[PDB]
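Have a look at the structure below before the remarks.
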Amino acid sequence: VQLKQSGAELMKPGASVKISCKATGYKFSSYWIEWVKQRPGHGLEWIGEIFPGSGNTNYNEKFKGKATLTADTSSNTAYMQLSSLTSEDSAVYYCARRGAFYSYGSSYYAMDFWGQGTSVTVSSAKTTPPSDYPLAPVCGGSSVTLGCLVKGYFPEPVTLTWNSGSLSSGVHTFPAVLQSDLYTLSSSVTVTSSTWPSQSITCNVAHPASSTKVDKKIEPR
Amino acid sequence: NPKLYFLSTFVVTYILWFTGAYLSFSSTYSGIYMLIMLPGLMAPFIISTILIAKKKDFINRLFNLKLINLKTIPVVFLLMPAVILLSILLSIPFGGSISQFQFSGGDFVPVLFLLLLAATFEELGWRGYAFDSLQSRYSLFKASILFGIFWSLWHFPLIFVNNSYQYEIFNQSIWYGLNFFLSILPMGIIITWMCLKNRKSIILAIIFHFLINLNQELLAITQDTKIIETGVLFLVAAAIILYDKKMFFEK
Amino acid sequence: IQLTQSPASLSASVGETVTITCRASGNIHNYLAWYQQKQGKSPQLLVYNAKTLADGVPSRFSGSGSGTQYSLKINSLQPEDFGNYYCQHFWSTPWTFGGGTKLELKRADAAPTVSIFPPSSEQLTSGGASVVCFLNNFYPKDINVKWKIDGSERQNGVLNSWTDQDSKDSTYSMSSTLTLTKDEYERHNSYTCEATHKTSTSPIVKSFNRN
């Protein structure tokens, strides 16, 4: 039993997306298909369900009109269409099955199998390469910390390294955050006082979507 | 008074179960919804007993084991499980059910006592005043069908109570729901016939009813297979009418 | 019907036994399922009907409860049991999930290493000015950052980012960035990153002056 969902989507606000969920290993028409929304900080949220073969549906009131459930029994595939996309729709979307219905002793009241998830992002941002900046310590110990600020890019991801990946210890690369409609990311590296500035240290930022690769050497102020 | 029994049972069942259906979706009072369903189930039994109280053979049929025909023991025990497993076999040429023998479907001890209690509370009514009232006015054949219809439409409020069998089957598919109400028709014929063959023994009807419930729990089948089962029930009901057709149409 | 999970966070070690609870706002009649979710992965079913183990699930997991109160117990935690846990009722639509419980790996306390960084000359050239403060390798995860400009608490123009529990030493890290225009940055002198953590009875402060 397996549920495979379609790949990641990037959409402008006001458009529509159609997410698929292919079923294998069981009789597609005899089980409920569920759809669940997951945003960071909002936990799991139930969207609705469809019974393929009957076409019966139970919706959450909040997603009525927003989400549209369909099912094709000839290709064993369930579909969910999200219309009039806005930023709030940005989340991971799962499809999941319920157990077969029996009067007694059934997993029918459970989501027993889940798809791998479909990441949906909706934004008006143009593709933009990051401006990135070296961060040397204050002009005026046993260890020293350096920095690399990656500001104003779209979309995700970027690949940040230190000395082309040779420098992997003491590195913290932080999750990107979104101020305005562009992403900002930062990274710190901690080394012993014997390492820097005695040795050269450079952060390297790759951004494939804008096809850019920039190196920034850390120099004392 | 056949016109009084069923209409009074119909209304009492409908008032209690639809009240219990409202509480079944209440976010405050759902905790007590099952104690309103109880007198609803017990209605035909208490109505029957009251009408009788207001004969010794009712007492006889209740306590007299000698009424039972032991030649019908193999069919009392074995028919329903045979029907169920046959349905799975008949399913196989059509898609699916290879897994089904596994019987993945199905606390275990108390649910038995509840099934035996429901089989008791139902048959004390149906095999009391109920069917005798019909058989007096009608031929056995149309009395059994009139019973099958009433008994089927008797389950009607259950469609609207949260998480009931009737609720979930209609929830999934219109065909699964109709299939159930369609299956009560030949089922009412088979149980009825079994009761007469054992000289109207109410105790046997209880056991048979209880056994039908038990096998439908232990030996679980998909709704798609239950549609095939319904057909098998019609073929068995038809075969039984033919075997005892003189009994069925005699006056 | 809303469902509430407690605690939101639970620190534990391998071999320990822990219990998570779920509260329903109304009687859900044992129609309750428990799921487990690793970071970046989909939820997996553990328990349904409040009490029944799903196929493949180890017997160290167990569920109990009735009416409005339910709980999940893990006896002798294994490394693989660390992640998120959710409860979900199946009594009536809409189905609601609980806010979740994160079961994190227990660790020795560690003070944050705090570093502050003035804007780079390259950024100032383009008219921007960001002050960056890293707070690295602390435990437990709870922490607060206060930005001060010339002694006054500044709340606007600041973005924070938190790492998840480190996959090597199991600590936490935080990055705090204060973004200003070049104009407003150059009209002030003192800049201060101020950290509140449990391992210190008073704030850890890191500061510089433009001089």
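Here chain B follows Swiss-Prot, giving residues 8-61, 68-119, 125-269 in order.
In case you wondered, yes, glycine gets a Cβ from its N, Cα and C as well.
Annotated active site, proton donor/acceptor per Swiss-Prot: B:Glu140, B:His173, in sequence order, evidence recorded as experimental evidence. Here Swiss-Prot describes B:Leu45 to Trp as a published mutagenesis experiment; the accompanying note says: Decreased enzymatic activity to about 25 percent relative to wild-type. According to Swiss-Prot, the mutagenesis experiment B:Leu132 to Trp carries the following note: Decreased enzymatic activity to about 20 percent relative to wild-type. Under the heading of mutagenesis, Swiss-Prot lists B:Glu140 to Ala or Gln and annotates it as follows: Nearly loss of enzymatic activity. In Swiss-Prot, a published mutagenesis experiment is listed as B:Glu141 to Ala, annotated Decreased enzymatic activity to about 15 percent relative to wild-type. Record note (Swiss-Prot), mutagenesis B:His173 to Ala: Strongly decreased enzymatic activity. The unchanged residue is displayed. Quoted from Swiss-Prot, the note attached to the mutagenesis of B:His227 to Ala states: Decreased enzymatic activity to about 20 percent relative to wild-type. Under the heading of mutagenesis, Swiss-Prot lists B:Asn231 to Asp and annotates it as follows: Decreased enzymatic activity to 40 percent relative to wild-type. At higher pH 8.0 nearly loss of enzymatic activity whereas the activity of the wild-type is unchanged. One mutagenesis experiment named in Swiss-Prot is B:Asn231 to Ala, and its note says Nearly loss of enzymatic activity.
Overlay of Swiss-Prot annotations on the structure.
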| residue | record | Cβ neighbours (10 Å) |
| --- | --- | --- |
| B:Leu45 | mutagenesis position | 14 |
| B:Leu132 | mutagenesis position | 10 |
| B:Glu140 | mutagenesis position | 22 |
| B:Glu141 | mutagenesis position | 24 |
| B:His173 | mutagenesis position | 16 |
| B:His227 | mutagenesis position | 23 |
| B:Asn231 | mutagenesis position | 20 |
B:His173 (mutagenesis position): secondary structure state under DSSP, collapsed to three categories: coil
Pairwise CA distance, B:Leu45 (mutagenesis position) versus B:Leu132 (mutagenesis position), rounded so that it is a whole Å: 11
Inter-residue Cα distance where the pair is B:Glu140 (mutagenesis position) and B:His227 (mutagenesis position), in Å: 9
Flanking Cα pair B:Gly119 / B:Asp125, between which 5 residues have no modelled coordinates, distance in Å: 10
Pairwise CA distance, B:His173 (mutagenesis position) versus B:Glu140 (mutagenesis position), rounded so that it is a whole Å: 12
Anchor-to-anchor distance, in angstrom and between Cα atoms, for B:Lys61 and B:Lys68 with 6 residues unmodelled between: 10
B:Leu132 (mutagenesis position) versus B:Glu140 (mutagenesis position) - Cα distance in angstrom: 12
Spatial separation of B:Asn231 (mutagenesis position) from B:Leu132 (mutagenesis position) - C-alpha basis, Å: 10
Inter-residue Cα distance where the pair is B:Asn231 (mutagenesis position) and B:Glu141 (mutagenesis position), in Å: 13
